[PDB]
Amino acid sequence: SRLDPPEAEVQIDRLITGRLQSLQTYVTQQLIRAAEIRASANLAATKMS
Amino acid sequence: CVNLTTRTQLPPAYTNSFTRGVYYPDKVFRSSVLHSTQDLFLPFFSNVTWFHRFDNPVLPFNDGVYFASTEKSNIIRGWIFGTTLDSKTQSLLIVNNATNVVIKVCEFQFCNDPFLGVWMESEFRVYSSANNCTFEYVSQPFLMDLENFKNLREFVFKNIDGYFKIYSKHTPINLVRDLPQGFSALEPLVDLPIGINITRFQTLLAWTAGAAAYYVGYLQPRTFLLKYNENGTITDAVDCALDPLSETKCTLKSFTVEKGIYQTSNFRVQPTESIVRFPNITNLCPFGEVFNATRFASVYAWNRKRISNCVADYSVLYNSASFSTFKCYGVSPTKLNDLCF
Amino acid sequence: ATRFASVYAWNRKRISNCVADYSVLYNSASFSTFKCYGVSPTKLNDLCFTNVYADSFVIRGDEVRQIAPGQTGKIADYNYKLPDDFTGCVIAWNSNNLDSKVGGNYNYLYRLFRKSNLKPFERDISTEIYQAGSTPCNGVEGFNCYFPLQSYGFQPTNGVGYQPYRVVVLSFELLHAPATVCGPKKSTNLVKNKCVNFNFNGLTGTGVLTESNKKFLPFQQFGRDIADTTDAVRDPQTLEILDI
Amino acid sequence: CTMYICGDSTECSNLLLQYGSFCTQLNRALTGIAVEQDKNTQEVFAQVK
Amino acid sequence: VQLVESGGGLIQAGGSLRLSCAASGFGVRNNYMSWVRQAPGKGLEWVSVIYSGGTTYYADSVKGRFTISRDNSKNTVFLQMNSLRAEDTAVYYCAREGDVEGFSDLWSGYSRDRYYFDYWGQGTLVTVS
Amino acid sequence: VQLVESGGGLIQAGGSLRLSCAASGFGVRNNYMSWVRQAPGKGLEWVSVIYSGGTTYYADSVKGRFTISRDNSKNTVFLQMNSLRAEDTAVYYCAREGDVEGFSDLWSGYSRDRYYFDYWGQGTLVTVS
Amino acid sequence: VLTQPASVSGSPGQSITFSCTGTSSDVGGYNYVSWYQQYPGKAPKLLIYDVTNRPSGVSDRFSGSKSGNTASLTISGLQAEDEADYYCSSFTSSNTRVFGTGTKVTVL
Ligand SMILES: *[C@@H]1O[C@H](CO)[C@@H](O[C@@H]2O[C@H](CO)[C@@H](O)[C@H](O)[C@H]2NC(C)=O)[C@H](O)[C@H]1NC(C)=O
Ligand SMILES: *[C@@H]1O[C@H](CO)[C@@H](O)[C@H](O)[C@H]1NC(C)=O
Ligand SMILES: *[C@@H]1O[C@H](CO)[C@@H](O)[C@H](O)[C@H]1NC(C)=O
Ligand SMILES: *[C@@H]1O[C@H](CO)[C@@H](O)[C@H](O)[C@H]1NC(C)=O
Ligand SMILES: *[C@@H]1O[C@H](CO)[C@@H](O)[C@H](O)[C@H]1NC(C)=O
């Protein structure tokens, strides 16, 4: 709502870049935690069986 | 020009487009790959208007058209392209190769029902005055006869990035009254460098009538993944926006889809109304009292005039040119009017 | 050129299928500002272009150098909106000695306030009357009805800001098609079965050139693999297909 | 990725598309995570027909 | 800004002339090009105006005679006068309307209406005799 | 740009001179500094030229006599004249060769060859008598 | 044709109010009135466009106004060189401009 295309493409490219590293960090960190829940799930399935 | 009125008036017929309308989107070799391209293509199984007497009315041209003809005695002569198609705008004129293949992008004064003229050629009734010529190209001489089928001519009319690109393919056919099932891709012939805006066209046909028919379909911006084989021929295509199975095919880059769950797009309810609500007070904010003011405070003891509780017409700031240097950080320098502060 | 087109109806001369001696551009000093986006301002000679565009026109008054990707204003936005993804550049030099008239070339229309704005790269010769107040106007001029052209105003002693910087926009598209126009290189003999540094019509790399068995179509010049990397080229002098 | 970073914005989505398959990788990874949760729950509880 | 004028002269009733007004410092396109006649000791009764393009605006009393055109090549406004009458006897001024950013007034942004008058030439006496 | 010259005068045959040419607005370094003599009612026949550094270029008929040098401190070209002969009687012009970017011609980029002549001074008559 | 007040003579320094009549089509409704000043022989020079707005190079004492079908000039601190007719140019009245007759001031 604030920025126009001629300045917005460079400034927003910088903002998108930063937010994408933050989302990439979330998903990668979430992948490591998911690996830990997955390992727990493998423990749970073995413990289950 | 002469306006022929001894014409039967029937409504348009419709047929099934099948697998027609795929062309080479680029000039680059690829093989054993599925490549997804977003361009103007004829949709698969699209609703195509079907024309056949001496049947040739005026037709719409929207984003572009797909043209194919099945003929035995070469009646098609060329096309008129334009905005009005009545000599008011630049037009593309294609005369038959009997003289030489000629595509002339000159500025012509057309008659009000233009048509190429000609069994021996006699008449020439395309234009009278002719000046302001901007482009000419002549292809190697051939000959299109001026008086199941065997010869198919296919045309695509595009207006992309300065090029009017014409594609054609000649194949055998074995249908009497329809488009065959099977696949073919349209090869580029010549890249014509004319940046004109074409929205309208008319078909030229070739006193007696011959045995021929032509079909016109319409292109829309769609994404297609085209399959190139080892040899280099495109053998199939999927219009991924035709139906959800093609959507899955488009997402998976394959013509075979396995058992599973596939995410192909995202649904969103679209807004139907635009609701704009600002404060009830309509009093003009005193930016006038700031800018018009006879005396400003000096740079060390600068004044501070607070503005609150009104609507501020930033238009007088945005549209004005008297401000020599309006270089603006923080927010956009022009579209300030669409925010509340 | 003796005379160039105005900034609203700027000409477009496409150049293709020849050798482009960029030396006459690179080494020249008469070009006042060669501030060049997209590619290097000096080494233009070492690329092959799919297509080159040449929009040449004349701008003075304000916006003398406001023609740039990501710029706005009266001239750069409502007469010729250079796109924000623009690949290419602008040669500008004052033409006081010749293009500026002894009195004033009042022949460069610049059409301030057409309707709202312009998207990239559409030439609009449309002269419809602009309306902002009373709508009754229909191709007729009235209370709030304008004819929008209102041509430039230059004099020999205009000043550097109001001096006509002759703009020549070389707008290159490097990934559109097989390259057709480029630089004046010596061109050496073709060597096979050896490790070499190659330049095939702008495609550059290091590798070994071997005989290909691919059936290229007559108009098709090169290929790419599943990896979307180059793996085949048609030789530009003899229409033989090589794998690289 | 498009909705989170450029939510309900076509111009911003087109700017993100300039980073190629990063978005597809995050969604694929996250779809895979959802699949992993359905798979692990199905090994622990759905081990009986 | 300078405005030079020519065309006025001693003529019999019902003749023809051609008024030429060449503008230095501005063109016929930049601002509205109006026509006013100043009768000796009377008001400025507006005659005509050439806009930036395509106008046939005349006064109620002079309809269908005066013809307005421009040669933009030489920056010249032509007013071809045929079938003279009594009231046209006056000093004629080619008037430059206040161009865009009129005297750098700090309120008007590209509104070219601004229906007032900037500096003009010295005027030509056109007499019907 | 102005070029002032001095040194010419009435001397008997076989004398000696010193030609002084001072350039204001440009130096002896910017462009080639040539020497030409224009005999009364004949062409301007080139004599010699001192380049931006280190030249002993003379005409075929005057080899081994003329000596060319500069004082860059005062921006002055000296042409020391020894062992006069008949044909040297002429008006001598210190000629400024067309410098780099000659009249801002839009084709020549830093090619300082440009073998033509820019503006020069008014010339000194040098007579052998 | 807008009608203006006749010639008058007076003293420097004080305020003179000259009101000029018009019609409701141009002056009463629309607000693009401008006023000028000319010396016999020289072309008219701009004094006030829109009446409220004042171009540069003009003394600030000049002021004008409009009321209904009438336009008023509240001129202040008259001087010797000020003796010149004042011309009222209103809006172009549906694309046909009209003017007033003229007010010749005199001083002692
Ligand atoms: C190409 O031509 C078409 C057809 O004239 C243009 O579409 C019209 O554009 C004008 C003004 O641009 C509008 O007033 C019309 O309403 C439009 N539609 C029709 C049906 O006439 C199109 O804008 C042109 N494009 C360019 C780039 O010139
Ligand atoms: C095409 O549209 C018409 C409606 O005008 C419809 O009756 C017909 O079934 C459609 N054909 C196809 C193949 O969708
Ligand atoms: C082309 O030139 C002719 C001159 O014969 C002119 O009449 C015509 O209007 C021109 N067309 C355009 C589009 O400028
Ligand atoms: C193209 O493919 C067909 C079958 O795949 C093959 O018979 C033909 O020989 C190929 N083309 C050429 C030129 O070899
Ligand atoms: C602008 O200045 C004029 C001077 O006459 C004044 O009347 C007007 O009220 C000012 N603008 C605003 C918005 O106050």
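By the numbers in Swiss-Prot, the shown part of chain B spans 15-66, 78-143, 152-180, 185-243, 258-392.
Using the three backbone atoms N, Cα and C, a Cβ is placed for every residue, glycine included.
Here is what Swiss-Prot says about this protein:
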VARIANT   B:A222 to V  In strain: 20A.EU1
VARIANT   B:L368 to I  In strain: Omicron/XBB.1.5, Omicron/EG.5.1
VARIANT   B:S375 to F  In strain: Omicron/BA.1, Omicron/BA.2, Omicron/BA.2.12.1, Omicron/BA.2.75, Omicron/BA.4, Omicron/BA.5, Omicron/BQ.1.1, Omicron/XBB.1.5, Omicron/EG.5.1
VARIANT   B:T376 to A  In strain: Omicron/BA.2, Omicron/BA.2.12.1, Omicron/BA.4, Omicron/BA.5, Omicron/BQ.1.1, Omicron/XBB.1.5, Omicron/EG.5.1
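Features per Swiss-Prot, on structure.
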| residue | record | DSSP (3 states) |
| --- | --- | --- |
| B:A222 | variant position | coil |
| B:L368 | variant position | helix |
| B:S375 | variant position | coil |
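Proximity to chain F, defined as a C-beta distance under 8 Å, is registered for none of the variant positions B:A222, B:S375, B:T376.
A gap of 56 Å separates the Cα atoms of B:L368 (variant position) and B:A222 (variant position). On its own chain, B:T376 (variant position) has no residue at least 6 apart in sequence with a Cβ closer than 8 Å to its own Cβ. In sequence order, B:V36, B:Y37, B:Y38, B:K206, B:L277, B:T284, B:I285 constitute the residues six or more apart from B:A222 (variant position) in its chain with CB-CB distances below 8 Å.
Over all protein chains present, the Cβ of B:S375 (variant position) has 7 other Cβ atoms lying within 10 Å. For B:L368 (variant position), the number of other Cβ atoms no farther than 10 Å from its own Cβ, over all displayed protein chains, is 17.
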